[PDB]
Every structure is written in structure tokens, then in C-alpha cells.
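Asks: This is the structure, below, for whatever I ask next.
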Amino acid sequence: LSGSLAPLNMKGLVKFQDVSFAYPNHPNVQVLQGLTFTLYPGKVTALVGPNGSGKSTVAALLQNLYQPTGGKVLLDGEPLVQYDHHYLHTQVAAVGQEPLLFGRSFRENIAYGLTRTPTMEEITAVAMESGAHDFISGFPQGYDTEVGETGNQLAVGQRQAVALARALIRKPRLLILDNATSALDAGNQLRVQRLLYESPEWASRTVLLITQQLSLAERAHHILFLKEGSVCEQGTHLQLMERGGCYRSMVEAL
Ligand SMILES: Nc1ncnc2c1ncn2[C@@H]1O[C@H](COP(=O)(O)OP(=O)(O)OP(=O)(O)O)[C@@H](O)[C@H]1O
């Protein structure tokens, strides 16, 4: 039954199983095909690949915005469609390369999707992890300032830093980062991934790091190289450099 599941215990074991996909406005153009992998909790899994390989598409399918045209997208061995949409939203947090923040305050941006009301100490905490706290404080009303009443247009890094704070404060089981730290400062890029890798609270949570930046991908527990809508190969940084294929060619080229 659709939208019937909302378990007390959520592990966060994501699996794509022989997943194929095409957008419904272009069904005769294959984007994904034979896509199979498992994202384990307690691991930061990197998803790297060239332009048009279908990384953002995989992120869209994992958020349950689209159904796969073939195969299955499983969460704890159960199709995403069977999970309640709000429950899924409370357990899974997704952050894009260009996050939409307009129409609310910075507080409301960070406290987005939460049932409970977080304290300032909670809000500042997650904002300082993403490097959002200092420039937000620079605005007239701080976190209470509306997006658009800041004085000037926010940079892509600044929007990402806020959208990352939203993801962190929710305490999700599945964290999806679709180039979510691309415009961020080089230090803040690694500070965020250090938290996700080293901290004990994320040691029981699943993290999907989609990125084309090699310095980010090499620090993941596990790397998935996407090519032609499917996984070319996978393993650790040093494992892929051992034999030589899709990943090694990219490292040597760049
Ligand atoms: N809404 C859409 N409608 C139709 N086609 C789309 C849509 N979104 C993406 N595509 C197409 O699907 C393919 C995969 O797109 P996707 O953005 O997932 O690749 P990507 O690896 O994320 O690329 P990049 O890393 O450059 O963003 C592309 O060829 C793109 O043109």
C-alpha cells in the first residue's frame, strides 16, 4: 500500500536495484539504465562523474520525486512509494547546488521541515558548521532577517551554507548532497565533510556526496563513479587508483 510505512526504527540502508530512468517529458531519451548500488549507514558515499552522467537524476529519484521506469529504489528493503511522504521528508534531507531560500527568514530556512522549535544555540551550532553564522549575523535582524531584505543578492556559497544548516539540524538518516558544497569556501568544504566523516552522530547515518571535485570525493568512505547512466566502478580512493579505469583517468587528467 502506498504511503503506509513510517517505522519506529530507521537504519537508512538505501539500494538502487537495476534502476533505469527517463524523464516523462522525454521518455525516449534514456538517462539511467542498469544502475545498482547500496549506500550503507555510517559511510559517506561519494558519487562522481562527468556532465550528463545522471548524478542529479539519481538524487531526484532518491528523494522520491520520480519513480524509476524500471528496477527498484529501496529504503531498508522497501520501495520509497510505500513510505509516508512527510515521514520520508523528516528522515531524508536533500540539498541542491542552488538551494531555493526565498519566501522566509534565515531561521525558518534552517528550521525547515522540523516539527519542534529549535533554540538559538541549535540554530547557531549548525550554521557555524556550514560557515553561515558570521554573514547571517551581519544582516540587520540576524537569523530573523527575511531573504531578500539583506541589502544585496546572496552568493551561491552563502545560499549553500544556509541550506546545509537546514540539512544538519534535521538529524536525517539519509543526507543527499547534490553538489551542495560546490561554491563553499575550501576550508568550509572540508570542515563539513570532516563532521560527516568523523563525528559519532553521523556514524549511524547515510550520506550521499554527489560532487565533481576530486579533493572532496577522495575523502569519502566509498566512491561510486557514474558513467552513461550507470556505475562504471566503485571502491575506496586508493582501490580505484590501483587498477586504473574511470576514476584514475579523471584524477590523472585533472
Ligand atoms: N527536468 C528534465 N527534463 C528533461 N531532461 C533532463 C531534466 N533534468 C535533467 N535532464 C537530462 O538528463 C541528463 C542527466 O542530467 P543530470 O543533471 O542528472 O546529470 P549530472 O551528472 O548531474 O550533470 P552535471 O554534473 O553537469 O549537473 C542530462 O543529459 C540532462 O539534459
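Residue numbering for chain A follows Swiss-Prot; the residues present correspond to positions 467-720, in that order.
Looking at the header, which is where the method is noted, we find X-ray crystallography, 2.7 Å.
Cβ from N, Cα, C; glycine included.
Below are the features I grabbed from Swiss-Prot:
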BINDING   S522  Mg(2+) binding site
MUTAGEN   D651 to A or N  Decreases ATP-driven nucleotide binding domain (NBD) dimerization
MUTAGEN   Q678 to H  Increases ATPase activity by 8-fold; when associated with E-645. Impairs ATPase activity; when associated with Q-645
Asks: For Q678 (mutagenesis position) and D651 (mutagenesis position), what Cα-Cα distance in Å is obtained after rounding to a whole number?
Replies: 16
Asks: What is the number of other Cβ atoms found within 10 Å of the Cβ of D651 (mutagenesis position)?
Replies: 12
Asks: Tell me the coarse DSSP state (helix, strand, coil) of the residue listed as 'Mg(2+) binding site'.
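Replies: Where the residue listed as 'Mg(2+) binding site' sits, the three-state DSSP reduction gives helix.
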Asks: Taking DSSP as the reference, which of helix, strand or coil describes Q678 (mutagenesis position)?
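Replies: Coil, per DSSP.
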Asks: Same chain only, sequence gap of 6 or more: which residues have a CB within under 8 Å of the CB of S522 (Mg(2+) binding site)?
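Replies: Long-range Cβ contacts: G562, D644, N645, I676.
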